[PDB]
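A.B. asks: Have a look at this one before I ask anything.
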Amino acid sequence: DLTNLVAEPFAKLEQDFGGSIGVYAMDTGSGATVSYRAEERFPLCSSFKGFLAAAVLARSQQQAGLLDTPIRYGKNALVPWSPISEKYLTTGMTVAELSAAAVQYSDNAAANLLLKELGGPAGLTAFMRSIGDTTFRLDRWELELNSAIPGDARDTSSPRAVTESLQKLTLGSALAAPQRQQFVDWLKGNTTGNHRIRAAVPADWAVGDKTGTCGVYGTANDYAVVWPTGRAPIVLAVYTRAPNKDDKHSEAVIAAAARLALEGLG
């Protein structure tokens, strides 16, 4: 199999990039995996917002009316990159709309308001422990969680823990069937990842994804569930970082790493 023939191409890719690339991909058919730096910590950046939305849905299972609960917020809630929350400043938005905004537009104000609802970064971390993720940690809010300082474990996970948690939430039994499909539909409607894992995948394969872009230390990422035509779904996570604050992230590198991960599962 091709599982142990991706290390050299990944090394070449991270050397051309000027940093570190972390990948974990899982064929849910065979159980086969592709692993490269899959147990190293990488900053989550905005990628935590997918798991934030999952945590809201998990709580909605035992709390009727959570998703339709109106959240009234002031201008003080608006932080940079809040493209949806900005437009509903005067009316407020439901828990469901904030969740959709956080997943599909990486809306920062929406993410912070939802974090408040779940008991802050500690609350989301506790949710991730409750589905058996012992790696994920969120420590800060938007936008301070984006500092992405080399060796700083704050606001990080591993590509493997991300992929495993994503599998449990989208395909396993961590969410009830309506909540599971809603999480899948939110990820499928993501607008920020067209130049990442989606660019590594045939156009007629269904894809749901959540992106992260710290804006520093060449630190960016994408995770996705992929449904190949007539085959068991594939789950994968691609995380990058670089040693200098002004190193540029690359969407093309994330796409190329996704292509290698999928080819590696051949």
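Please read every residue number as a count from 1 along the shown chain.
Looking at the header, which is where the method is noted, we find X-ray crystallography, 2.3 Å.
Keep in mind that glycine also has a Cβ here, set from the backbone N, Cα and C atoms.
In case it's useful when we look at the structure, here is the feature table from Swiss-Prot:
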- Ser46: active site, nucleophile (ACT_SITE)
- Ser46, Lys49, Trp81, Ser106, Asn108, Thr211, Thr213: beta-lactam binding site (BINDING)
- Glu144: active site, proton acceptor (ACT_SITE)
- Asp155 to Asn (Swiss-Prot position 178): Reduces thermal stability of protein (MUTAGEN)
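Please situate the listed features within the shown structure.
C.D. replies: In the three-state DSSP reading, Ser46 (active site, nucleophile) counts as helix.
The 10 Å shell around the Cβ of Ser46 (active site, nucleophile) contains 27 further Cβ atoms across the protein chains shown.
Sequence-distant neighbours of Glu144 (active site, proton acceptor): no residue of the same chain at least 6 apart has a C-beta under 8 Å from its C-beta.
Following the DSSP three-state reduction, the secondary structure of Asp155 (mutagenesis position) is coil.
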A.B. asks: Can you give me the Cα-Cα distance between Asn108 (beta-lactam binding site) and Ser46 (active site, nucleophile) in Å, rounded to a whole number?
C.D. replies: 8
A.B. asks: Which whole-number value in Å describes the distance between the Cα atoms of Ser46 (active site, nucleophile) and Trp81 (beta-lactam binding site)?
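C.D. replies: Checking the Cα atoms of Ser46 (active site, nucleophile) and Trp81 (beta-lactam binding site) gives a distance of 11 Å.
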A.B. asks: Other residues with Cβ within 8 Å of the Cβ centroid of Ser46, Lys49, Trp81, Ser106, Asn108, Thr211, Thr213 at the beta-lactam site?
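C.D. replies: Not counting the recorded site residues, we get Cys45, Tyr105, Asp107, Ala111, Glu142, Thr192, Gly212.
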A.B. asks: Compare all C-alpha positions of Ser46, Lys49, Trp81, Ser106, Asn108, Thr211, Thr213, the record's beta-lactam binders, and send over the largest distance in angstrom.
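C.D. replies: Between the most distant Cα atoms of the beta-lactam site, 14 Å.
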A.B. asks: Determine the Cβ neighbour count for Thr213 (beta-lactam binding site): the number of other Cβ atoms within 10 Å of its Cβ.
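C.D. replies: The answer is 19 other Cβ atoms.
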A.B. asks: So what sits near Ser106 (beta-lactam binding site) in its own chain, CB-to-CB under 8 Å and at least six residues off in sequence?
C.D. replies: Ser46, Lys49, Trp81, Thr192, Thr211
